[PDB]
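A.B. asks: Handing you this structure, nothing more for now.
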Amino acid sequence: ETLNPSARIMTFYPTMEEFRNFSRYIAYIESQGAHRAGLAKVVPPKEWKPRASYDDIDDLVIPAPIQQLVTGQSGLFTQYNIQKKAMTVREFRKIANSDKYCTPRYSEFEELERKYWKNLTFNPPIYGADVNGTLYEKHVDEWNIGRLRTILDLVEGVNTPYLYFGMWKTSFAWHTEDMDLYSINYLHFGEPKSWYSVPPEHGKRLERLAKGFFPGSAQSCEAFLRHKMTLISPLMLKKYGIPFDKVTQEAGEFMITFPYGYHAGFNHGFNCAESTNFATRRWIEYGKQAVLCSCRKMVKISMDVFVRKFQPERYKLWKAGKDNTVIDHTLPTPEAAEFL
Ligand SMILES: [Zn+2]
Ligand SMILES: [Zn+2]
């Protein structure tokens, strides 16, 4: 409650010594209340690089590029995907940097943000999303998205790294992570990626708003936002009193999403991001209480293993369906104890 009361997006600058232990740093940023915003930025030490050069990836295959068709008006939009045939990074880059798809000329972000919400339904861009793989070198032990060594490893999908090749106007709709997990996003290179976040304590208010605007979608599926098709502009969130914050992620910076932190955003132009999910001991309760997509046959993790290992006291009580536990969104992870 006292740590980060404003629930604003916090930016962190760890030293090389702070940065070497990933799981410890997550506990540290939570003791600082970063989780309250639902999104945090981590700028790594200048000496740190996950790869020496991004020169040898032209022939990397993007198995399923998606053309994003957006329909909507007055801040409310639905994004439909059209899967295209496999393309390489070289071909994707040519299309991203071409006169048809390149970033418009602008001065400040506010102008580019305006151009985004004004033009998101025109000239459908291509998103080189959900590419199985990593751009990290094998010797990189610090913050390796391919091997974070968190408690989520107990599961083995959701623990594997994904690549996202963006172009101007490519977007990610309002959503929380699968099983309401944490996510790590590293911007390898290229143009920025802008982000919007709703604090987890206000997450239910966003759902409430989304249900009112898409009632057909709300009846068919209780967790329709997990379809990742719903785009709601910041001006629409302001109109209906939803608290949110924005941040721009530049190349070489990490973004951390927290359990039940709703986020959306867009790519400024040609770029590449690496993403995976992870957990801490705080996530277990969110996983047990997560409202999952019913209509699609989706990412569902059996919580038994986590409850039997970290909550043995509550395991039989939870298996009977008696655990009436109410999640406190403001509370940091138990691992943060050393920083308090
Ligand atoms: Zn996400
Ligand atoms: Zn569904």
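The residue numbers of chain A are those assigned by Swiss-Prot, with the residues present covering 6-161, 170-310, 312-354 sequentially.
The header says X-ray crystallography, 2.1 Å.
For all residues, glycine too, the Cβ spot is worked out from N, Cα and C.
Feature annotation from Swiss-Prot assigns 2-oxoglutarate binding site to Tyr132, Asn198, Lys206, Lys241. Annotation source Swiss-Prot lists Fe cation binding site at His188, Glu190, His276, citing experimental evidence. Swiss-Prot lists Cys234, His240, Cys306, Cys308 with the feature Zn(2+) binding site. Among the features that Swiss-Prot reports, domain 'JmjN' is placed at 14-56. Here the residue is the original one, while Swiss-Prot reports the published mutagenesis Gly133 to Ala with the comment Abolishes histone demethylase activity; when associated with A-138. The annotation that Swiss-Prot gives for the mutagenesis experiment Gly138 to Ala reads: Abolishes histone demethylase activity; when associated with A-138. In Swiss-Prot, a published mutagenesis experiment is listed as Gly170 to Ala, annotated Abolishes histone demethylase activity; when associated with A-165. For the mutagenesis of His188 to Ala, Swiss-Prot gives this note: Abolishes histone demethylase activity without affecting ability to bind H4K20me2. The structure shown keeps the original residue.
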A.B. asks: Between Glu161 and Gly170 there is a gap of 8 missing residues, so what is the CA distance across it in angstrom, to the nearest whole number?
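C.D. replies: Per the coordinates, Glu161 lies 9 Å from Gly170, Cα to Cα.
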A.B. asks: Cβ within 8 Å of the 2-oxoglutarate site's Cβ centroid: which residues qualify beyond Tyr132, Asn198, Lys206, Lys241?
C.D. replies: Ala134, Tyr177, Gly179, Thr183, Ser184, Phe185, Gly278, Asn280, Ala286, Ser288
A.B. asks: Indicate whether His240 (Zn(2+) binding site) is helix, strand or coil by DSSP.
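C.D. replies: It is helical.
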A.B. asks: Can you break down the domain 'JmjN' (14-56) into helix, strand and coil residue counts using DSSP?
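C.D. replies: Per DSSP, the residues of the domain 'JmjN' (14-56) fall into 17 helix, 7 strand, 19 coil.
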A.B. asks: Helix, strand or coil: which one is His276 (Fe cation binding site) in, per DSSP?
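C.D. replies: Assignment for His276 (Fe cation binding site) reads strand.
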A.B. asks: Going by Cα-Cα distance, pick out whichever of the recorded positions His188, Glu190, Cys234, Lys241, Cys306 is nearest to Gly133 (mutagenesis position).
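C.D. replies: Its closest listed neighbour, by Cα, is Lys241.
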A.B. asks: Per 10 Å Cβ neighbour count, which of the recorded positions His188, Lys206, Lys241, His276 ranks highest?
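C.D. replies: Of the recorded positions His188, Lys206, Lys241, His276, the highest Cβ count within 10 Å belongs to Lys206.
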A.B. asks: Taking the centroid of the Cβ atoms of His188, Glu190, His276 (Fe cation site), which other same-chain residues have Cβ within 8 Å of it?
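C.D. replies: Everything else in range on the chain: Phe185, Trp187, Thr189, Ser196, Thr270, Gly274, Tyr275.
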A.B. asks: What same-chain residues, at least 6 away in sequence, bring their CB to under 8 Å of the CB of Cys306 (Zn(2+) binding site)?
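C.D. replies: Listed in sequence order, they are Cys234, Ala236, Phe237, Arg239, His240, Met312.
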